[PDB]
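What follows is a single structure, written as structure tokens, with notes after it.
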Amino acid sequence: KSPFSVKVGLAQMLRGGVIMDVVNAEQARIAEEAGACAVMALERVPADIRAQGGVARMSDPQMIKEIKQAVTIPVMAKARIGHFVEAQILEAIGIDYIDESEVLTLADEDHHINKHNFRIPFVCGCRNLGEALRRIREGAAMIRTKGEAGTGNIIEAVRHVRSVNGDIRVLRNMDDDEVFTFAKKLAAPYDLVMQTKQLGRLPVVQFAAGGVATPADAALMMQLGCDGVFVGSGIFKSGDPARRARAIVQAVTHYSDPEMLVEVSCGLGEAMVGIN
Amino acid sequence: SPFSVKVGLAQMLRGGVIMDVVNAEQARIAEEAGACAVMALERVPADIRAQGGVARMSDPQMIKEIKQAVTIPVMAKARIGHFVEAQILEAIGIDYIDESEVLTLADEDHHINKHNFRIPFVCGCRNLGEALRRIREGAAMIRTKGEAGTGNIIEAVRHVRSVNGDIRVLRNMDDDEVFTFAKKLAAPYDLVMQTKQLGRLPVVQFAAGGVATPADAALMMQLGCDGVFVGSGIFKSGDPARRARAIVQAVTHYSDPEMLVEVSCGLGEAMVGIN
Amino acid sequence: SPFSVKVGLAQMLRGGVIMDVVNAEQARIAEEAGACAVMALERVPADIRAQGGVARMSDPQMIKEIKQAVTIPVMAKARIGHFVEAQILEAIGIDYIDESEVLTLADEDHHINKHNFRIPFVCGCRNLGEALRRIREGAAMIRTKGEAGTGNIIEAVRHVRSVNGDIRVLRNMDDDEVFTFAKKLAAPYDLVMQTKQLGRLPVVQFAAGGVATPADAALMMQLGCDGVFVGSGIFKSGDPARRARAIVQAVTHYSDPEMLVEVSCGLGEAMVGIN
Amino acid sequence: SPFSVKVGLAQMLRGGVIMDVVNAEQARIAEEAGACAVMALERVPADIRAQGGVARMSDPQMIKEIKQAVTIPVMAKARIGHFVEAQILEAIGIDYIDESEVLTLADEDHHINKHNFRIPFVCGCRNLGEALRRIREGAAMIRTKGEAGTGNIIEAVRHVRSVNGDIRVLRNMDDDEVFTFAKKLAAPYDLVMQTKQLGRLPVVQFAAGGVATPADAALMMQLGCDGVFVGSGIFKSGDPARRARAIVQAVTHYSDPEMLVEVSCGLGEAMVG
Amino acid sequence: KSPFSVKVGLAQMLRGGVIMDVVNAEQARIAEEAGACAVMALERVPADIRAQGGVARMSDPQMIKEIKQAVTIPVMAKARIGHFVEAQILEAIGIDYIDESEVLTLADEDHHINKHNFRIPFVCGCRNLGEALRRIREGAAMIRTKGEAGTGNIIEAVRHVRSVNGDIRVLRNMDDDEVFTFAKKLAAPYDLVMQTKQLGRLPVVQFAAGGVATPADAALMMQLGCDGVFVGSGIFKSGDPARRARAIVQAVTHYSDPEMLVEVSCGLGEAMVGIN
């Protein structure tokens, strides 16, 4: 019944899905046709931001509108961390989600966007449970790992998923009397720590993000417990984007089916090169 | 709510002096002087400091004796984290438990889950974040820690100014910056916001630690405290009953320098203390 | 006082964008875009940063050409501490001098004694103490320093939040603590108290440094600034005249997301900048 | 009344010795020796230093006894930051409050807002910036801190030379450099400029801390002080009443070596320190 | 009446003047025609010494003689610090001043030239009052700041002028009894410290030098209290040497006239690029 619960419910519709970064309408159509649950509209994917440098900002509303016109699935877009006016603009465009993203150039070193001031749901990144809960308290309706975006290397995403999931599991059997100190150690709001304890999971949808390059990577994130995956660079920086996009979608939908994972991985073409 | 009931109970002590007492006779002296409550304990902080050893919850027998000797509320101390000492104190029927750093720490990592009790708790603090963490654990009343048993108010002044200063910072603070402020304070965001909304601590806030003279006590009141604890400064002084009354009068009339002069004049030796 | 007249004069710039311009055509573009003033200089900060060398007061000839091309006020930069550069700029008859850290520092230890001048000065700052020190030296207007020429607003945000945050802290502070606060700021106490009483900086306060997009400009306004400087972000972008208008409109309509969408839509490539 | 009234009041003490006294008899001795004021306190700095413990405002009763025993102004000490001790002292009707580092610090971060009081305050300093910060808070009179209770003038000499030296530097400084000088001093620019224009401290400036002998006192005056405090040097010495008169004479006649010889000759044992 | 006083008096004839580094007779004539009070004859200006590296020494006497023949104003030339034989040669050429210069390659790390052994007046550089007085005690009849030569950046010259001038001002009101310790702190001869105190200024002419690139720079040095300015690189490394040379001369002669400073700065062409 609360406005936040409605936002949380909206993000829950993306469960089981792949969200694909797209830089134009053609890629948006490829993503939707491959079965993406949503597209992330942006002018440069993380691998290109990482390689090219320069300040990375909110994308031009015109290019976001073109992508939004080109698909029927939900459209997300990125705002710089702390750049609440970029978020105001994105919301006024009429898109479905805002990603307050560390992949763009940090705009406010000390504060994130007060996301409760918006009608549109936000996704935020995290490396650990305390960070996830702090973003949620600011009003994020959806959490993803940060991983190491644009590297094609899942090691940090695995670290982040295992960190969040591990500390959630720690909460299950924890002495209630020890949770106050745990919340302090996490620098997380105690009421959200307690809610996570009661739920046995994050109070919002939890996606894997950062470095997902192969169907195996994506199914690994789902088997670790994520609700879905972002793929920013691994699809359209690969040798066969449309096929790999479908492959990753199938891997997320059928993550427990090794026969399917073989089938969609077989002859998939060159994955993104990435950085170790 | 049960917590708000406990918070209301502690609010009845506003404007008051709570005096540490080690026997029924000191308790009677405290009540006759106008203390709003007594803190029943076997040793006052100055003596705990000088003597060393492990300091624990006092014998229930001596607490009951003090409780029987007065009609004002009776508090007693439990070691930090020692929730069974608190269970015993509650079962004695006293009015408040001070989860006290003056006693020997029992749990280095956790305080008592005070929400598990019907009796209101007092907790100490040095800053706003610590106050709010104690309140989240269920403290219905907050005092500064100061430096107990030294007769030196410098640390209590620091803690009062720290808590009060950060509360004032909250008032005009950009709402969007409060999340980071709560993180910096390691404090529950919701209690930080409640504090911002109230413009004061969400529970009664007493000065404690080193209050030795009427001037000290009135200083704490002018700094904004709701009351003061005096642990050592009365009965370690040369004229306990007179100093007890003088400090009570100083807290009741903290803005009246003529009264502060009168009650301080010819008061006898304060406690020696330590610098 | 003469200082209060200069301070009063700068109030007309509230709600405005000041644009760095390197020739008369750019100055005309700026004015036609609705700039409240132009900053005449031979090289914008992004170019100074990229090229290195010593960056000085611009040739009076090119400043006069820009002054003759526009009817809005014209500012020009002097190196920090270079009071003779400022004497020259004043004798040109421009409207403001920006004693600017973007030019090469000329005096590592002292700024210009701006009270010696009839022309009002703008100075940069990173925090409230710096702002108040510049004001005491005679700055009639303050801007953040940000990170000039990078197209990255992160440092400007830091500076705006620092100045505004300390003003908000100061507003509510115990009067008795303001002496120590002034010491900690290394700022003149009387100016600190005037800032406390006003609840804002005693002079016009602009954002500056890295403002690259309409969203950036409106963000500075929503944080509480009176206006913005744009040095590099307009004429180092793909469509300067359009971006110039968009940033002006963003500052005018900073609380209108529908207008911010409109002016940002199809704006062309922003300056690439440096992270 | 404005701050300038308090500043003008304190100017009456110029040329004087202020003597710490612990009872009415010493107060009489001090006044009869020619003290310009007495500092009423339960224990002098040498004893506070030696005995330790928390040192606080003295009992109003003993302060009143001293105030009744003498006609010269009576000062008393409040702990730094202890504005309620100052309220009590003011309500006693004494003439000056010394917000004194010799007592136990009560507020590590803030001094008393002395402009909130009608009675003038004395504060200590070790350098010009400190003096100006105390003045801006409302001190109507400045003394050096020295190293109180030691009978050793070396720190007081340091503090006097520091304050006087920086005032002299300030007097001739390029006006354009004064902004940075005020920042370096962490001092209010306006008071810095007032000091520059006046050419001396804007309030009476006394030496204090360790003044043990007539030679000590005369040295402080020759360095340029307006007067001297003597807390422990007189009554912790062999013959207090004679040393009290000798130090008063030394301050009144600080440029006369023949007088300094006379008053120092056979003066008895100074404080050991 | 003393030989040193005569040397000091000779340098005082340069008050109000600009001294210009020149590398040939044509530049010498430009400098004189622009109104320089003297020329500094040298094979390479500081900006070129700084850029090119290599050991920088006394210039060939032949090129110094050619410059001396080409002008009627006094001619100075540089000797390496400590290179008293270079100074002997320069004196025997018949030039008017020797600059024992840090711009040339140091020849003696521990000792300067004993300048009292010469009939010709010396100029020496300094960063602070103690250094100035030490050079004077060795026999320098003229002092300049060192600044940062060849950079076109006046910040260090401003530092040096303010340091020397500041400590001279400190002397005015200083307790006489404190001057012994002040002289020790300055590592300066006490008698020269006392003389500076009595004069209220340096006992010799005091010029600004190092990084003076514009008329504004030069007038700034004069307003700070200097008696004149050296310009080594800022004139002939600029876009219009003869015009800038005149402009700087006028700025020094009329340093308190902002209308004149505007006039001579207007359309002056590109200043030397220099180094930050």
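For chain B, we keep the numbers from Swiss-Prot: what you see runs 21-295, in order.
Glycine residues also receive a Cβ, built from the backbone N, Cα and C atoms like all the rest.
The feature active site, schiff-base intermediate with D-ribose 5-phosphate is assigned by Swiss-Prot to B:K97. Within the same chain, residues at least 6 positions away in sequence whose Cβ sits under 8 Å from that of B:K97 (active site, schiff-base intermediate with D-ribose 5-phosphate) are B:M59, B:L61, B:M77, B:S78, B:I117, B:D118, B:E119, B:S120, B:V122, B:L123. The DSSP secondary structure for B:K97 (active site, schiff-base intermediate with D-ribose 5-phosphate) is strand.
Here Swiss-Prot flags B:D40, B:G169, B:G230, B:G251, B:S252 as D-ribose 5-phosphate binding site, drawing on similarity to another entry. Taking a C-beta cut-off of under 8 Å and a sequence gap of six or more, B:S252 (D-ribose 5-phosphate binding site) has these contacts in its own chain: B:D40, B:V64, B:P65, B:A66, B:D67, B:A168, B:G169, B:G171, B:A232, B:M291. According to DSSP, B:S252 (D-ribose 5-phosphate binding site) sits in a coil region rather than a helix or strand.
In sequence order, B:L243 are the residues of the chain that are 6 or more apart from B:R181 (D-glyceraldehyde 3-phosphate binding site) and have a CB within less than 8 Å of its CB. Annotated D-glyceraldehyde 3-phosphate binding site per Swiss-Prot: B:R181, in sequence order.
Proximity of B:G54 (mutagenesis position) to non-local residues of its own chain (separation of 6 or more, Cβ distance below 8 Å) is seen for B:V37, B:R265, B:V268, B:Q269, B:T272, given in sequence order. In the three-state DSSP scheme, B:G54 (mutagenesis position) falls into the coil class. Swiss-Prot documents B:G54 to S as a published mutagenesis change and attaches the note In rsr4-1; strongly reduced oligomerization and 63% reduction in pyridoxal biosynthesis.
DSSP classifies B:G230 (D-ribose 5-phosphate binding site) as coil under the three-state reduction. Here D-ribose 5-phosphate is bound by B:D40, B:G169, B:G230, B:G251, B:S252 per the record. The longest Cα to Cα distance in that group is 13 Å. For the recorded D-ribose 5-phosphate site, residues B:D40, B:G169, B:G230, B:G251, B:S252 set the reference point as the centre of their Cβ atoms, and the other residues of that chain within 8 Å of it by Cβ are B:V64, B:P65, B:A66, B:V122, B:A168, B:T170, B:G171, B:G229, B:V231, B:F249, B:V250, B:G253, B:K256.
Close to B:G230 (D-ribose 5-phosphate binding site) in the fold, though at least 6 residues off in sequence, lie B:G166, B:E167, B:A168, B:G169, B:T170, B:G171, B:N172, B:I173, B:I174, B:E175, B:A176, B:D236, B:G253, B:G293, each with a CB less than 8 Å from its CB. Taking 8 Å as the upper bound (exclusive) on CB-CB distance to chain D, the recorded positions B:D40, B:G54, B:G169, B:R181, B:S252 give B:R181 in sequence order. Note on B:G251 (D-ribose 5-phosphate binding site): other Cβ atoms within 10 Å of its Cβ, all shown chains, come to 30.
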